[PDB]
2 protein chains.
Amino acid sequence: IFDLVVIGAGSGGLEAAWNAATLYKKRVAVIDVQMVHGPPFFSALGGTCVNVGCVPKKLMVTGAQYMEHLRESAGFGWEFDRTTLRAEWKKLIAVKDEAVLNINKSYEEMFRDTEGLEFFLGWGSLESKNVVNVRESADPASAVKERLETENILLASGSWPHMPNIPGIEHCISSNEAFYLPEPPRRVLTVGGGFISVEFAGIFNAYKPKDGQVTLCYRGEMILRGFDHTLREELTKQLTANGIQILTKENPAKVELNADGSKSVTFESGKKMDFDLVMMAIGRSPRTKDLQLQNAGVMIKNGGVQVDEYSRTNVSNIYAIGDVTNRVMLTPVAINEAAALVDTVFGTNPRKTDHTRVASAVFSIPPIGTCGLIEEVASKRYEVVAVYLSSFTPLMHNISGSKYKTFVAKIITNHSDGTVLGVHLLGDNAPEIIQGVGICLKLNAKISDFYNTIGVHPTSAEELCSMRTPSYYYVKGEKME
Amino acid sequence: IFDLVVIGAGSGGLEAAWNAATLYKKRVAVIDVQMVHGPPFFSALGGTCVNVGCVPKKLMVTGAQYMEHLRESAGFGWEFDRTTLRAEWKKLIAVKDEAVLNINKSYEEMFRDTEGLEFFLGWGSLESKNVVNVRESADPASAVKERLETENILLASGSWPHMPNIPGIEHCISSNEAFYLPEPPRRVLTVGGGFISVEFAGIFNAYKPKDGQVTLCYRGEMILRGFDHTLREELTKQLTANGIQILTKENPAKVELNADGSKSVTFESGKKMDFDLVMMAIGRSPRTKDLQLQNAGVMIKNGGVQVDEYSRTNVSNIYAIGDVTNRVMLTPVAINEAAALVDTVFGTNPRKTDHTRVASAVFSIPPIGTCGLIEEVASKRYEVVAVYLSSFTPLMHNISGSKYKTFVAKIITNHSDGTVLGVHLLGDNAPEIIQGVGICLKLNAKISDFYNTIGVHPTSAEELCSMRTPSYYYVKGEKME
Ligand SMILES: Cc1cc2nc3c(=O)[nH]c(=O)nc-3n(C[C@H](O)[C@H](O)[C@H](O)COP(=O)(O)OP(=O)(O)OC[C@H]3O[C@@H](n4cnc5c(N)ncnc54)[C@H](O)[C@@H]3O)c2cc1C
Ligand SMILES: Cc1cc2nc3c(=O)[nH]c(=O)nc-3n(C[C@H](O)[C@H](O)[C@H](O)COP(=O)(O)OP(=O)(O)OC[C@H]3O[C@@H](n4cnc5c(N)ncnc54)[C@H](O)[C@@H]3O)c2cc1C
């Protein structure tokens, strides 16, 4: 019998498990589907971030970046037989698998070296308010291979890729399978408009076969739904500048496998096109799925488990965190949600995660780092808002040759008192720069004590402390006042 | 007759000139020695930062970095005939000269397009409390070619390299001449311990001739006098890791030119060595020099002009800013000093520059970004101090091959209330990361609202918001309490 049984050894799952076991000395079962990355279930010990998420994509984006470095290197005097220069995809995913495997191996020890923490390999199902079966498959008919009795249950099952219902959806892949491709596609279509789609458009672009061609397609007007309007048009420019097709207002209607292994994707938008690989990145959805929530009587709001500020469901000894809550779908938010749950329930203080003003980044080339409100929302929340905008091609990029690489730095402000509502930047080092800006925003920085800080010269970060005067306003409507 | 005559079209000089002329509509003379970068006087319109300072070194460091990128690129699958791969120094300094020349050309227009602003080419000398001669040379005997009568004078002459008094100092160069080398030295000795020396050790290392060898020598115990102790040992490691000789407690006694053009540097430390180029980077000193300060009766404290908070001398219509004040020798501090001078004297408000908590960076490979107090000083100012330390080899650098490349992130704290006193980091992207941390420190961030901010994953910046528990203390002495 356990104090806590955590369904899913994820980012938030494994955090709450360790914090309960080690800090409050509780007895903890952690259940996960498998325990080393890759097919059939792709996620394993460590969750989605470690196996088919952040950790492998940033290695893969970092690798894709080296094609920029090898290019613009020439402008600073660096010469070599660029005829000779080719990218070895097999090596990339080979070192990736290694790195991800060890994160897996180390979590093994963590369990294999700590009281209270124990791991059951299987599929967690709710049998009651407080018994949970480690069954042998997703199908709740499959053999039970453990029933854990417990006093608390934590649902941290995460979220899965969302596939459309399309003629021939069978012939498409996901984020998950993309990480295990034997080789890079020649013609790719990443379906979807934001983040995972545009991040993977970067990676596929760099490791493609020279006569390869990448086509990001979005059924929107502009990619990255939900990001600051200027970052979206500028990234859309510099993505096409590096030669990735961006098809807006086009959506797959039917993927039919033609002949040679080719795929003919007819868009509902009339068009038909030929690809070697179609990757669906249209969404992610809570793995509410095979949890048997009704067995305990747990409520879904929509998609995933509905959960309050202190992250607990209707059922009083059950709580939920991370992606299955369908809150903010980010690893470090889920780790915080997790940390504050045990501090609340096995601890003295309650504790709730501040889901506001969370800084984040898209690792496109070049990247985006962003924090706080976008223009178009703050204008609905505040009476007069001031937008500070700064775009420039960095000198290093005039002499590098990627003049198309503009740096956008935007600061939108509640003009009525000067509190910085949101900072947004696109450009190399955007994600690193934005971290300090997240601390600022949770300190309630004014624009004044942005431009009043002495800059670090020469850096692109110093641009934030150089923005004194507004560029236009929103006095309910946009007004260069 | 002028309102203001600014001796030196520097970073601070040109800032105060423009702010007076344009904002307060004053009549302004700006005098500078020459008006395009390079020998004989190396500085020109734009000052030291533009001509023989920040702008050219960061282009040159950026170029030197590409040797890392081409190296560790191979680990992410990127292959090419690395036998073929060579660095073209001539191209580097060729594009540098271009970039720096245009900053020069644009300042020309700025004068050539603005009322009040006018530039006199020459050497500024104080004749009185308020007449200043544009003479034709440094020597005050040389022909006067203008006397400007004026109601105010601003001394912004900057600072020059400091050379030791050594047998054969004639055969050594400086920062200045290093920017104009026809070609990269094979054997180099950068004399000095910090910043310029170690930055140039980076640049020389990357563009050297493969059987070339770089030797940084410092008469100290450890390079970068004045930086956090951990950053110093770690950078000293990773500098030698990339193969630059670091000779501590060794100092040149006599540079004698031997034969073939070689130079035999005997160290006072017994040792004798052979080099192709000796660069002196032992210091910089206020260009108080040929200003004729006595003519007005202006006071030097030590080295440079002594000046109060509001940046004015004993003589009541004379003020001084930047490097000749021997305050903080940084461009953006001098631009601030400048901005606040005119706001004080041609403006309503006074205004003084906050010389505390100024973030800065050394562009070594890898770089350092730093802000606030170092451990060893705060322990003298505060009763109990907590030091938070985090060092790790980034995953990307396990798989890149530069495992030696450690990331150090240190946060030292007044433990008595938690106010962050100083943050210090070494590692790629250090300078960009530190900028947000400078704004934090001037907001008076506590350690709590560092670790209470949600991180941006995966970035090395997020490491700052992951440091909760201290590592040791100083309760007057260092105490793992
Ligand atoms: C590609 C891609 C890129 C991303 N990039 C980023 C990024 O750069 N930065 C970032 O911050 N976030 C990123 N994310 C999001 C991040 O990976 C997730 O938000 C985060 O890991 C969520 O953690 P979690 O604890 O909710 O669950 P997860 O970490 O997703 O783990 C849930 C786990 O439970 C197991 N499980 C599920 N069903 C069952 C069941 N019924 N029985 C037992 N166990 C079960 C799963 O197999 C899995 O291991 C990325 C996601 C993808 C996919
Ligand atoms: C190599 C090297 C690297 C540096 N790197 C950095 C860096 O990365 N970041 C940073 O922030 N700072 C850097 N600095 C420091 C920075 O360059 C200076 O602090 C800053 O430019 C000082 O500005 P200033 O206004 O005092 O004068 P300056 O900009 O130095 O200009 C003074 C000017 O006056 C002219 N002048 C001098 N004597 C006379 C005279 N008697 N008559 C007329 N005119 C005269 C000079 O020729 C010169 O143009 C660097 C310095 C060097 C050298």
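Residue numbering for chain B follows Swiss-Prot; the residues present correspond to positions 5-485, in that order.
Cβ from N, Cα, C; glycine included.
The active site, proton acceptor feature in Swiss-Prot is assigned to B:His461. Under the heading FAD binding site, Swiss-Prot lists B:36-52. Swiss-Prot lists B:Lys95 to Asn among its natural variants, and the accompanying note reads: In strain: Silvio. Listed in Swiss-Prot as a natural variant, B:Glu140 to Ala is described as follows: In strain: Silvio. A natural variant is reported in Swiss-Prot for this position, B:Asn156 to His, and the note states: In strain: Silvio.
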Entries of B:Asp36, B:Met39, B:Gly42, B:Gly51 (binding-site residues) sitting next to ligand 2, with Cβ under 6 Å as the cut-off: B:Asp36, B:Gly51
B:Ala48 (FAD binding site) versus recorded positions B:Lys95, B:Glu140, B:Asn156, B:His461 - nearest by Cα: B:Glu140
Shortest C-alpha distance to B:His461 (active site, proton acceptor) - which of the recorded positions B:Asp36, B:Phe45, B:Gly51, B:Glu140, B:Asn156: B:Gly51
Against chain A, in sequence order - recorded positions B:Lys95, B:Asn156, B:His461 with Cβ under 8 Å: B:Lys95, B:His461
Winner by Cβ contact number (other Cβ atoms within 10 Å) across the binding-site residues B:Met39, B:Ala48: B:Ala48
Other CB atoms, at most 10 A from the CB of B:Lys95 (variant position): 17
B:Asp36 (FAD binding site) CB neighbourhood, other CB atoms within 10 A: 28
B:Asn156 (variant position) to B:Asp36 (FAD binding site) - Cα separation in whole Å: 17
B:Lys95 (variant position) versus B:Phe45 (FAD binding site) - Cα distance in angstrom: 23
Helix, strand or coil at B:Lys95 (variant position) [DSSP, three-state]: helix
Contacting recorded positions for ligand 1, chosen from B:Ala48, B:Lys95, B:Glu140, B:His461 when the Cβ sits under 6 angstroms of any of its atoms: B:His461
Alpha-carbon spacing, B:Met39 (FAD binding site) to B:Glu140 (variant position), which is rounded to whole Å: 14
Neighbour tally for B:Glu140 (variant position), based on other Cβ positions within 10 Å of its Cβ: 15
B:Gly42 (FAD binding site) CB neighbourhood, other CB atoms within 10 A: 18
Pairwise Cα distance for B:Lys95 (variant position)/B:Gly51 (FAD binding site) [Å, integer]: 24
Neighbourhood of B:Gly51 (FAD binding site), C-beta criterion under 8 angstroms, separation at least six: B:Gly12, B:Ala13, B:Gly14, B:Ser15, B:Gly16, B:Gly17, B:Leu18, B:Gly57, B:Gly162
Cβ neighbours of the residue listed as 'active site, proton acceptor' where a neighbour is any other Cβ within 10 Å: 20
B:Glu140 (variant position) to B:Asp36 (FAD binding site) - Cα separation in whole Å: 11
